[PDB]
Amino acid sequence: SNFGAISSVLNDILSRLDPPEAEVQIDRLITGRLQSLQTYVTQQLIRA
Amino acid sequence: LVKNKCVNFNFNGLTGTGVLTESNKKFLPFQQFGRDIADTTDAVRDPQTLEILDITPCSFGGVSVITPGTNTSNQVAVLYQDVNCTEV
Amino acid sequence: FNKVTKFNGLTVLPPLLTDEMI
Amino acid sequence: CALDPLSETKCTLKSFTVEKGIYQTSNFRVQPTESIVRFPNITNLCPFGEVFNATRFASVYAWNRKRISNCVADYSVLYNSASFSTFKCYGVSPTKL
Ligand SMILES: *[C@@H]1O[C@H](CO)[C@@H](O[C@@H]2O[C@H](CO)[C@@H](O)[C@H](O)[C@H]2NC(C)=O)[C@H](O)[C@H]1NC(C)=O
Ligand SMILES: *[C@@H]1O[C@H](CO)[C@@H](O)[C@H](O)[C@H]1NC(C)=O
Ligand SMILES: *[C@@H]1O[C@H](CO)[C@@H](O)[C@H](O)[C@H]1NC(C)=O
């Protein structure tokens, strides 16, 4: 999932953009993946 | 092209790491990639020649430490989980 | 048993008690 | 924290005394050894000349369009030359082209 970023794979982000401006896309991807992980962990705890 | 080792490859912009074994997956009459349930480039066709290389990611693994209480002794036993450690 | 019928940073640990012990 | 595996257990437990049992400390990584790169061997320098060293450029409402494919391109010379007034790229690092 892009989560509003230009790509769904971080390798493209590092290998295409300049370092100092790829942080925005990297941060958006990080936020999305972190939220997904949190939801999964909470669901697992309830089921456990 | 070298195979059977953990290599960082580059196939016409396809960037990744793993072992590029030689596999007879299917015909691939005109397709190049090979996908799976996720957005995984499982199989790749060579750019110079035409062969079906199979990409497998490098070995994962967690490290655990068997140890008695530090009061008793100091020797430990390391455990690498899910690692066929014929290769450390 | 008969009636009852991945590589991105996740692992499945094996149970401590194998089916033989159960 | 990196001398011997007992020290990693001490670090993770955040104490100088560790009780008997199993403790998970970190992950095991296999590292790649080389950087195999393969590209098609066809070499044909597409002629950036007539698109840059041209004679006449079309009107704004009739802007000239050209296709480019099958190129062993070299953008290093394009960046090196300072004969151009302005050079600005969107979405791609100019030095990483
Ligand atoms: C045609 O274009 C090429 C490159 O796009 C130009 O070549 C360079 O021109 C500069 C200008 O002084 C020289 O310093 C370089 O040594 C040239 N490089 C090469 C590889 O020749 C060329 O000048 C252009 N020609 C015209 C008539 O515009
Ligand atoms: C160049 O690539 C073509 C691709 O089909 C291949 O057949 C040929 O053997 C290659 N030649 C060299 C010299 O790499
Ligand atoms: C572990 O590696 C050895 C050596 O290649 C192999 O014989 C064995 O089958 C492997 N273990 C499993 C579970 O496949």
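The numbering of chain C matches Swiss-Prot: 823-827, 854-870, in order.
According to its header, the structure was obtained by electron microscopy, 3.5 Å.
Cβ coordinates come from backbone N, Cα and C, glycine included.
Same-chain residues at least 6 positions away in sequence with a Cβ under 8 Å from that of C:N856 (variant position) are not found in this chain. According to DSSP, C:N856 (variant position) is assigned to coil rather than to any helix or strand. Quoted from Swiss-Prot, the note on natural variant C:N856 to K is: In strain: Omicron/BA.1.
For C:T859 (variant position), no same-chain residue that is 6 or more apart in sequence has a Cβ closer than 8 Å to its Cβ. In Swiss-Prot, the entry for natural variant C:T859 to N states: In strain: Lambda/C.37. The structure shown retains the original residue.
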